[PDB]
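Undergrad: Please see the structure below; I have some questions.
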Amino acid sequence: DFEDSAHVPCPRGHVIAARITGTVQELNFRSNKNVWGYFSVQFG
Amino acid sequence: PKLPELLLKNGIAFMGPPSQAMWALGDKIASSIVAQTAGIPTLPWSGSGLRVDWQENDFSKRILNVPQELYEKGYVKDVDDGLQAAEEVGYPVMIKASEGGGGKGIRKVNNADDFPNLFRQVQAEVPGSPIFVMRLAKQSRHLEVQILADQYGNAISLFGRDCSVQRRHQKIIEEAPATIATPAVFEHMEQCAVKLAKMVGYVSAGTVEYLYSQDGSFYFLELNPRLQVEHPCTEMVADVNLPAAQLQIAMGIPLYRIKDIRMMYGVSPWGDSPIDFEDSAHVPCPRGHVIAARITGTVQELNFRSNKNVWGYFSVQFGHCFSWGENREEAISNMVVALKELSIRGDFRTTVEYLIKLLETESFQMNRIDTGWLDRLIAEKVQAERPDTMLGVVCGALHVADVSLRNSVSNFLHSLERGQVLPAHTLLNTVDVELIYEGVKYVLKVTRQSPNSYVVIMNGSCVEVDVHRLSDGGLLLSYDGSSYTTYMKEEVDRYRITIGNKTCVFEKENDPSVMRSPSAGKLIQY
Amino acid sequence: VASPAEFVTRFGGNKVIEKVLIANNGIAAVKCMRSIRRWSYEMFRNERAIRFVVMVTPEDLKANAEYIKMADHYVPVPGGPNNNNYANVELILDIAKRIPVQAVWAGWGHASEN
Amino acid sequence: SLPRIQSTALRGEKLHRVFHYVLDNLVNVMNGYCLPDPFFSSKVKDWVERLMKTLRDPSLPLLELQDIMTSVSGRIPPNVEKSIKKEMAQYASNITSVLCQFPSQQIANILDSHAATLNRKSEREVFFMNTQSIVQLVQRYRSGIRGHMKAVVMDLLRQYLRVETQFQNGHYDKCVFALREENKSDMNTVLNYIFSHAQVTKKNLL
């Protein structure tokens, strides 16, 4: 019953997403293991 | 240990323990003697009776007033004293030269009858050196405890690492949370580790290693008085910038003033209140599970798009990958995905195939491994995860084909632009492949069928394929079933084929019996 | 568990889906592949249980787009603007019908609103 | 010792794709990429039976104006779409008649008619470049279904003809030197040429 369990889910931390503009290189960032990203050829 | 001596004499800080503790703890014999001096948290049999007077709550040191008669007893003056010691510890034992370095002067002894020749041999290997005897331990688990100490006597433990997975005594695979050990036993081991460290005055980061058995008996093996390569494991589970903390220790910053630790103990990010680590021993709890794996541009930190919470690196030599999960199963799954994509890279493919396999073994799945597990996993040359044979021969044959074709074409178009009226024949579609697998060769022909289509001819058969040629030296093929991906590395006398995540290698050999001329013309003489 | 069909039966589903056509490209298709292969290994310990067919233009082929090589199967399609390939609903249907496949994932854009 | 099962993706069922596929393969036959043996030298003949049947088969115009009119759902003036779609529909009704002709000329007149009334001032040959495939389609399609059986093979004929006429005039070497000077700047056409008459006997029989 999602109404009775409306309060159960809570976000885990915070996330920031940023649009960036081989040929498609998914670019992993070493600054954080909990941070990752990608770029395609156009945007990522 | 001379390093901290020289920088300290010159007023230059060192991101590590000071000189006295580094020498008194870095020498293996002396460190084993200190361990014996403390409350001996189950030291091996050979060092049961060995001990020293009380090193107490203030500064402690080596003193050799008493540990010289006892010490020379560890340095068993003759075969008779060795045989009696061997009887006390109980067979099997190890005769080890105390001045032996890099594995010289070590012999395994199963019985008193075997003992004498190995004893004379160890003497001959390191003549003049005293010799000691130590217990060849039983099959156990190799575990590590992470330690951190300041300049005022506050030193704490965080958690451990499981390093049972070893190859030729080298730690190959690590895991952070050693859930196998009992929480109470781990707490006792941590307190013992803290006692020994505080007793000697450690003032940096350190790792205390213990040997644990399924029985529930454990024995201390050694202390690494320095940082290890796998410490980032702790950084990822603790949310602690470890080198910055090490620097702060070198700056005299108290433990209670590190933000990360404050949060760890659920206190104010900016308060200055001193923390009783004993009273707050229970506050920290591990977050999930971590698996670390030792792997063998020039240094590519390796992590892709297939999985979050998993990362890794490779340097040129070795690297490490770390996979986090909410629990063991989730972390293994994530690890698998990382190894299949990373496995597609080249020089470390077959070895890593056996690694993926080992990771998939039921013993591993059940956490039913030990230090000798692996030792029995090798001598098992278990080749598997291996492509379809005939696909192998195929992508081979047409790899050689394509390359030769590129050469013949590039030579024709270079040369023809450059002005030679060449004879027609060389323009051939006609490919003759001779490829020796396990004594057998597969002899095939390949005829170019269309700028994008190749036809493979097996022993009087006809299969028609197309490829749509790639850019940087790869060839993928598509059928009813699906599309596959191949890369080709060539050697002098081996043919080194990659079919997706799979590698296979073939030899060409006709030399030792046939004399092949490499050029045409007349035979003048013999 | 032995198979996707068994998953459907054991868990009370009603449609056996073994093959999905991604009617998109780029990150949508790639993210879908990575996520699905992780789930497929988790459920059946075989990442290739659901094969994926992609449409490949000469431009994409010359660019050597990694999703092409990541994909399990490719079909060369006519080049140019997305309106002649990605948006030809009838052509897409024809391919789905021709293999045949059991599902389509479109992701976002190019034909997301027809 | 091989799986013939996955070697099935040779035919299709769409005659439109049978056309493009088989045609590209054959122009590749006569580009020089011929096959060294009888198997092959038989198989393509069969392929041409598949051709002949599909070459008489009046489903070509339907499958190609289907496929283009599927690819131009947008950019569309609905007057012209409902006109074309009605009257294709009764080409469809009148197919399999002894007295069936293409509605091509009718389409040319209507399309030329609202080209006559000029969606103007911005988009004259915008519209032309949206309805391009059709004016060349109708241009193959004026002389009928054997408009095609004439035209295509006639082209192939001049392909063979041109290549092998430059090929033989003097003797092989000098002729290749005449090739050097006919196209002094580039030789890729020359290499494809050399390749083609290299597998002449396959070409020649065929």
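Note that chain B is numbered according to Swiss-Prot, with residues 216-511, 524-543, 556-765 shown in order.
A Cβ is built for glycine as well, from the same backbone N, Cα and C atoms used for every other residue.
Pulled the feature table from Swiss-Prot, pasting it below:
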ACT_SITE  B:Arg441  active site
BINDING   B:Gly315, B:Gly316, B:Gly317, B:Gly318, B:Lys319, B:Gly320  ATP binding site
BINDING   B:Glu424, B:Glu437  Mg(2+) 1 binding site
BINDING   B:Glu437, B:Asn439  Mn(2+) 2 binding site
MUTAGEN   B:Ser344 to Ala  No effect on interaction with BRCA1
MUTAGEN   B:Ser432 to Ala  No effect on interaction with BRCA1
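Let's see these features in context: how buried, what's close, how far.
TA: DSSP classifies B:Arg441 (active site) as coil under the three-state reduction. The 10 Å shell around the Cβ of B:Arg441 (active site) contains 14 further Cβ atoms across the protein chains shown.
For the recorded site, B:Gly320 (ATP binding site), the DSSP three-state label reads coil. With a cut-off of 8 Å between CB atoms and residues at least 6 apart in sequence, the same chain places B:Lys311, B:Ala312, B:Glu314, B:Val337, B:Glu340, B:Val341, B:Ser344, B:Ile346 near B:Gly320 (ATP binding site), listed in sequence order.
Non-local contacts of B:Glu437 (Mg(2+) 1 binding site) by the CB criterion (under 8 A, 6+ apart in sequence, same chain) comprise B:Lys243, B:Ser246, B:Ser247, B:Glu424.
The Cβ of B:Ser344 (mutagenesis position) has 16 neighbouring Cβ atoms from other residues within 10 Å, across all protein chains displayed. DSSP assigns B:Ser344 (mutagenesis position) to coil in the three-state reduction, placing it in neither a helix nor a strand.
Look at B:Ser432 (mutagenesis position): DSSP puts it in coil. Sequence-distant contacts of B:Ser432 (mutagenesis position), defined by Cβ-Cβ distance under 8 angstroms and a gap of at least six in the same chain, are B:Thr257.
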Undergrad: B:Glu424 (Mg(2+) 1 binding site) has how many other Cβ neighbours within 10 Å of its own Cβ?
TA: 19
Undergrad: Can you check which residues sit near B:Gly315 (ATP binding site), meaning Cβ under 8 Å from its Cβ, same chain, 6 or more apart in sequence, and list them in order?
TA: B:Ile321, B:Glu340, B:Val341, B:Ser344
Undergrad: Can you give me the residues near the recorded ATP site, meaning same chain, not B:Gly315, B:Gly316, B:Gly317, B:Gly318, B:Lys319, B:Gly320 themselves, Cβ no more than 8 Å from the center of the site's Cβ atoms?
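TA: Those within range, site residues removed, are B:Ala312, B:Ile321, B:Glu340, B:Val341.
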Undergrad: Once near-sequence residues are set aside, which residues in the chain of B:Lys319 (ATP binding site), 6 or more away, have Cβ atoms under 8 Å from its Cβ?
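TA: Residues satisfying the criterion: B:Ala312, B:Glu340, B:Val341.
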Undergrad: Looking only at C-alpha atoms, tell me how far B:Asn439 (Mn(2+) 2 binding site) is from B:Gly317 (ATP binding site), rounded to the nearest Å.
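TA: Approximately 17 Å lies between the Cα of B:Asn439 (Mn(2+) 2 binding site) and that of B:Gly317 (ATP binding site).
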Undergrad: Would you mind checking how many other C-beta atoms are within 10 angstroms of the C-beta on B:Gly316 (ATP binding site)?
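TA: Cβ-Cβ neighbours of B:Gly316 (ATP binding site) within 10 Å number 8.
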Undergrad: With every protein chain in view, how many other Cβ atoms are within 10 Å of the Cβ of B:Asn439 (Mn(2+) 2 binding site)?
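TA: Counting Cβ neighbours of B:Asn439 (Mn(2+) 2 binding site) within 10 Å gives 14.
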Undergrad: Including all protein chains shown, what's the count of other C-beta atoms within 10 A of the C-beta of B:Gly318 (ATP binding site)?
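TA: That number is 7.
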Undergrad: At a 10 Å cut-off from the C-beta of B:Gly317 (ATP binding site), count the other C-beta atoms across all protein chains.
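TA: Its Cβ shell of radius 10 Å holds 5 other Cβ atoms.
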